[PDB]
Amino acid sequence: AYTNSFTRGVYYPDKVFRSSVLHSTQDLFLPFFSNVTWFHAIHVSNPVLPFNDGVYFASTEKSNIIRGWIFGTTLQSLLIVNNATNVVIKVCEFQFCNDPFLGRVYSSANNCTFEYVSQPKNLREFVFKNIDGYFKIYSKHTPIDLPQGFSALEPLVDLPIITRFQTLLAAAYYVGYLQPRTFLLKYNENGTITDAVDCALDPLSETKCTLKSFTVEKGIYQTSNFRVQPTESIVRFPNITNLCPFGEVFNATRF
Amino acid sequence: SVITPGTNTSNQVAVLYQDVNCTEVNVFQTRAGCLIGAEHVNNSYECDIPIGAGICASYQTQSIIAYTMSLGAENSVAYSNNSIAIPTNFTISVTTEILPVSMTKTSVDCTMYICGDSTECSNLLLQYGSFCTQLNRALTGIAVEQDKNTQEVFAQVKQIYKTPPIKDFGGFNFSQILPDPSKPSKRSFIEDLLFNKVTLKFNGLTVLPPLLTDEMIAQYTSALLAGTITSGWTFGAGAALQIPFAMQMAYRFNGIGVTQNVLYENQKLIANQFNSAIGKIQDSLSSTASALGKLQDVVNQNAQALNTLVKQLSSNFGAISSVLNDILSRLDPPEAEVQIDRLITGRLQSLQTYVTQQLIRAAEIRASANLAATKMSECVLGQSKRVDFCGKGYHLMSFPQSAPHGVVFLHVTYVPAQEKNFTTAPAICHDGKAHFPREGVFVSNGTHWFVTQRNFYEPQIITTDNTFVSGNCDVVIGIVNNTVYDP
Amino acid sequence: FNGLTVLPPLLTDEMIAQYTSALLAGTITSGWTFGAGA
Amino acid sequence: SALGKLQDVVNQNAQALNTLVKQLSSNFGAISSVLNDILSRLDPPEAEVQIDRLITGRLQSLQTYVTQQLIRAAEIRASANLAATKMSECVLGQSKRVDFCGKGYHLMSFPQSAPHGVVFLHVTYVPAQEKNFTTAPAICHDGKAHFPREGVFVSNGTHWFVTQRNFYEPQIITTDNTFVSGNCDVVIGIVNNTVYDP
Amino acid sequence: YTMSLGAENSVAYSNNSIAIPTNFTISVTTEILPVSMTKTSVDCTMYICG
Amino acid sequence: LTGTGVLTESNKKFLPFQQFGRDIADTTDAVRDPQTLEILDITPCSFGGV
Ligand SMILES: *[C@@H]1O[C@H](CO)[C@@H](O[C@@H]2O[C@H](CO)[C@@H](O)[C@H](O)[C@H]2NC(C)=O)[C@H](O)[C@H]1NC(C)=O
Ligand SMILES: *[C@@H]1O[C@H](CO)[C@@H](O[C@@H]2O[C@H](CO)[C@@H](O)[C@H](O)[C@H]2NC(C)=O)[C@H](O)[C@H]1NC(C)=O
Ligand SMILES: *[C@@H]1O[C@H](CO)[C@@H](O[C@@H]2O[C@H](CO)[C@@H](O)[C@H](O)[C@H]2NC(C)=O)[C@H](O)[C@H]1NC(C)=O
Ligand SMILES: *[C@@H]1O[C@H](CO)[C@@H](O[C@@H]2O[C@H](CO)[C@@H](O)[C@H](O)[C@H]2NC(C)=O)[C@H](O)[C@H]1NC(C)=O
Ligand SMILES: *[C@@H]1O[C@H](CO)[C@@H](O)[C@H](O)[C@H]1NC(C)=O
Ligand SMILES: *[C@@H]1O[C@H](CO)[C@@H](O)[C@H](O)[C@H]1NC(C)=O
Ligand SMILES: *[C@@H]1O[C@H](CO)[C@@H](O)[C@H](O)[C@H]1NC(C)=O
Ligand SMILES: *[C@@H]1O[C@H](CO)[C@@H](O)[C@H](O)[C@H]1NC(C)=O
Ligand SMILES: *[C@@H]1O[C@H](CO)[C@@H](O)[C@H](O)[C@H]1NC(C)=O
Ligand SMILES: *[C@@H]1O[C@H](CO)[C@@H](O)[C@H](O)[C@H]1NC(C)=O
Ligand SMILES: *[C@@H]1O[C@H](CO)[C@@H](O)[C@H](O)[C@H]1NC(C)=O
Ligand SMILES: *[C@@H]1O[C@H](CO)[C@@H](O)[C@H](O)[C@H]1NC(C)=O
Ligand SMILES: *[C@@H]1O[C@H](CO)[C@@H](O)[C@H](O)[C@H]1NC(C)=O
Ligand SMILES: *[C@@H]1O[C@H](CO)[C@@H](O)[C@H](O)[C@H]1NC(C)=O
Ligand SMILES: *[C@@H]1O[C@H](CO)[C@@H](O)[C@H](O)[C@H]1NC(C)=O
Ligand SMILES: *[C@@H]1O[C@H](CO)[C@@H](O)[C@H](O)[C@H]1NC(C)=O
Ligand SMILES: *[C@@H]1O[C@H](CO)[C@@H](O)[C@H](O)[C@H]1NC(C)=O
Ligand SMILES: *[C@@H]1O[C@H](CO)[C@@H](O)[C@H](O)[C@H]1NC(C)=O
């Protein structure tokens, strides 16, 4: 199942303040109008989902019915739980069960090598990135077919710690893989991000990005080289055959 | 490359690939390359957007069409032997001509730009000799050239003429263009539009003020205007001599071959045309905001270049970091002597590029400003007969108006209209002499024969005073007969 | 060539010939007048 | 001081040339601007690096000089075309364009040589010692309106004369310095006289 | 000081008054134009490398 | 983050995670005091041509 994104999956990229300005960024983002899959928040049969290049996640529900996550390879494994007023973020779920039903527990656990804890009609959204030995948990939420309203995610967490993930399931949740699209971000006078341009969404988006402006006046503009990539790497060498005579000159009976 | 009607008209867009056939990736093929996303359409129009090789693209019933441009309405003017067309009426017209006069007087503290007050970096840069002094000299040169331009254009008038109070200019209504004692500044009503319809924090770089402040350029232009309004050309040649404005206009009509009675017999009508033209010149400027683009472009273009001069300051040039403090803190000084050298040469080269660009633009604006000076010298202080210099018409007069970095001349051109078709003859034969028209041209409708002035149908009986005798009625290629009268 | 290229002129030689034909037909038929008006 | 506009180009060019000389001492971060010295101090594998540094700097300076001389030559050519136009139009002619061949109404011009320039003696007629006269655009007589053929009408307080435009010289109003049209109605400010008839 | 643009004066305009010059002063104005630089040349190799 | 300037208290509304801040010229333009988390807004000391 599918639905398209709109202008969502955008976040403060660099922990550096800017305002009343435009800036060009090359980090991972959710491409505008990428399809996000929709999955059964109820156990009607929830499928368990692949993780690639970082996940945009969103859930639509009152009462926080989506309440946890697990991640890993062949899921040492990241685990997140929000129940009982605590965000528990241990990496301890080394024997996560084959059916991680929320409540009595998702896993068998041991060797909790990192165990950070912090204070944890409505739309909640997240981006999970892994990079450079960090796991970045951007998140934001707003009261309520995702909104066409733009929303810039602030970094809820950025942890100094994957190939697949699963979620601790009336609600629904949406998933979409990021990609390394160049973005131009516009920062308001208050330093919130107010709008963005995907520099690859269409040739007008590319032009907007290349002028560094949202309004493009009527006219004609350069944008790029168009250089065709080579289809193959042919190699031809002079049909030469024997090893060279070096076994003489490094071993002569007298230099 | 992309073509678009621009975001504020529509989100739609089409793309041009400048030298590759469409086989190599709706579609069209042109001498300018492959075009995708525009529908090729079979009639022709003026160019909204140029593509190349006579293909132009535009937004029309909606989609982006591309078309062969049409140069204009092909018409056979009905030339003939024996036939002439004479205008029976006229339409005075006012047109803006807009010229940039100066750019902003940028000045760069070169050592502060390159070295950021590092006592290290400037100790390196000192070993480049004259460069960082020479660039400052060059920018000072163009900066002084900007005041030279603005004085050389506006300061033609030897004195600040003040306009009389009652403004009884024969029914012409200059209150739209003179200063207003409502006094937001010295500015005139049209000037107050121009100062709004175009519009425009640093290290090293600074903007020096112009020598003539805007209220003072407006004061000069109010003086020039009160001159032309009250004294014609005479205030260019000597002291301003008052003359009634209707008589000045009569002289100016007599300057374009229209006999001056053609003014006095029409003055109420003439002034009503002029006032309405001024109203249009206001209303057009109050809405077609792009019309001042000739000025906005230079302001944008300079601001673009200077902005990149700042942006280049952030670039590594291969140095280990783009900030002399952040390298000098971490590197050992013997290696910093290499890294800072990389930064210095990169920044210096970029500054050298900016300064050369500003020299080239300053040379161009100096050419434009001299054209503006000659425009003011001939079209305002005078009545240049130069067949298209002071706008697309016969020139009557022009009025200057100050604009934020330029002049916006209101050229007022007499354009004739409402032609009639007449038969004509080069000469009229009587008593075997040939009579030629002393200043008019002969015309007939066939029933009779008349002389008229050349640019307005006012017929006179042919009367041996308006015509002079010559020849012997046999050498003329196409003479005709009439009973030339004799008072 | 590599990198370097020549863009075509906007007004091809046919249209420049067309304009100068128009300027001739103008001057021949009508002298100065077609500069100032019809 | 009058020849300042001409002296400046000699000074600027000399200044640019003079700094082009001074940049030979620049050193550019080589160990000495006198190249024969570094050529004696260092062995070729090093000296080639130092000379590469000097060559780079000297090129940069020379490229600057030649570029500025191109810009300056483009300026002086635009001035030369202006001078050639004034030589054509003001000397070989009497160009009536109001403020080109000097201030005033232009009569004639004489060229003069100057060491890299031209001085024009523009000779111009400037009017002076004006007086105030009442006027009318036209003279009414028999209900016809007589307009002035080439002058204007003026009143000597209480008698009406034609005078040429730019020098007071009265003539009695006649059929021959006037021409007739209209009906003494459409023209405003018309005034009455006995226009004479020879 | 604040710059003066010149001695402000009213043209004695009125709807029927003309001023006509009764006399003249023919006068001579110098105008000065540069028409060349010096013809500099640089022996590029002898400059850079001596 | 070495530099020079005048440091001023400012209304510059850093979000809680932002730990240094840059201007449209890409120079560091505001920062947070690492001893006290106060927002300090930089501007260079007064200078010009004499
Ligand atoms: C010359 O043209 C003008 C307009 O350019 C004519 O004046 C207009 O005449 C119509 C019809 O009477 C009126 O409705 C308009 O109001 C007039 N214009 C103005 C500005 O008042 C004029 O009639 C023409 N005269 C000749 C002899 O052709
Ligand atoms: C233009 O055409 C009209 C009519 O064809 C001519 O008008 C007549 O002219 C004569 C002589 O001036 C008058 O006596 C008549 O009274 C006019 N007709 C009317 C109805 O009044 C006019 O003369 C022609 N002009 C030319 C130059 O051919
Ligand atoms: C200027 O006006 C004066 C009077 O205001 C004129 O004086 C008389 O002019 C009439 C003819 O217009 C002569 O017949 C008288 O002989 C004049 N009287 C005197 C005392 O000169 C005077 O002529 C006018 N100016 C000129 C140059 O004639
Ligand atoms: C026109 O102007 C000239 C220049 O001033 C006048 O000639 C001068 O007249 C005065 C008075 O006689 C003499 O003192 C000067 O020596 C004269 N100058 C010369 C160069 O001869 C002339 O009189 C004026 N004429 C009129 C009619 O105004
Ligand atoms: C979204 O999914 C549908 C069905 O899988 C597909 O047809 C469509 O192309 C996708 N969206 C985009 C933008 O490709
Ligand atoms: C902790 O890790 C070791 C090594 O992988 C493993 O042998 C052990 O079983 C783990 N702990 C528990 C309680 O299983
Ligand atoms: C910007 O911040 C101020 C201060 O909190 C606030 O009053 C204003 O509404 C904000 N405006 C926007 C557009 O963020
Ligand atoms: C020359 O080329 C062929 C390959 O086409 C190679 O297999 C062969 O051994 C070569 N001939 C000789 C004589 O070595
Ligand atoms: C763009 O359209 C808006 C109205 O939506 C208008 O206010 C603005 O002036 C327009 N700008 C241009 C450049 O057309
Ligand atoms: C490529 O386009 C040009 C345009 O005139 C045409 O002459 C040529 O035949 C085209 N070639 C192919 C292979 O389509
Ligand atoms: C243009 O008109 C011609 C008429 O001969 C027609 O054959 C051609 O198909 C038309 N072109 C297009 C793009 O419709
Ligand atoms: C001139 O035009 C304005 C309107 O722009 C009007 O208010 C004013 O009264 C007019 N003055 C005249 C006709 O003297
Ligand atoms: C003059 O007559 C010709 C022939 O009828 C016609 O084509 C042309 O339009 C006429 N011109 C005017 C101004 O009436
Ligand atoms: C050309 O005009 C002249 C003068 O009316 C006449 O003699 C001659 O016959 C005309 N020729 C033609 C072809 O109209
Ligand atoms: C003019 O009249 C004379 C005599 O009446 C005649 O010989 C001559 O042919 C006439 N003009 C023309 C062009 O026919
Ligand atoms: C004309 O008369 C006025 C007085 O009404 C006077 O102020 C002015 O200076 C006179 N002009 C000349 C040129 O004499
Ligand atoms: C000049 O203005 C006055 C009113 O101040 C008026 O009486 C007179 O008629 C006007 N002049 C003309 C020629 O109408
Ligand atoms: C000229 O004379 C006529 C009749 O004598 C008279 O009606 C008219 O008013 C006079 N002119 C003026 C301007 O008063």
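We number chain C the same way Swiss-Prot does; the residues here are 855-892, in that order.
Determined by electron microscopy, 3.6 Å, according to the entry header.
Backbone N, Cα and C atoms are what each Cβ position is placed from, and that goes for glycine too.
DSSP assigns C:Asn856 (variant position) to coil in the three-state reduction, placing it in neither a helix nor a strand. One natural variant catalogued in Swiss-Prot, C:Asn856 to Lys, is accompanied by this note: In strain: Omicron/BA.1.
Under its natural variant annotations, Swiss-Prot gives C:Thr859 to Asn the following note: In strain: Lambda/C.37. Around the Cβ of C:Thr859 (variant position), 8 further Cβ atoms fall within 10 Å across all displayed protein chains.
DSSP classifies C:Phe888 (variant position) as helix under the three-state reduction. Within the same chain, the residues at least 6 positions away from C:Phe888 (variant position) whose Cβ sits under 8 Å from its Cβ are C:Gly880, C:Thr881, listed in sequence order. Listed in Swiss-Prot is the natural variant C:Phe888 to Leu, annotated as follows: In strain: Eta/B.1.525.
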Cβ contacts of C:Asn856 (variant position) (under 8 Å, same chain, 6 or more positions away)
none
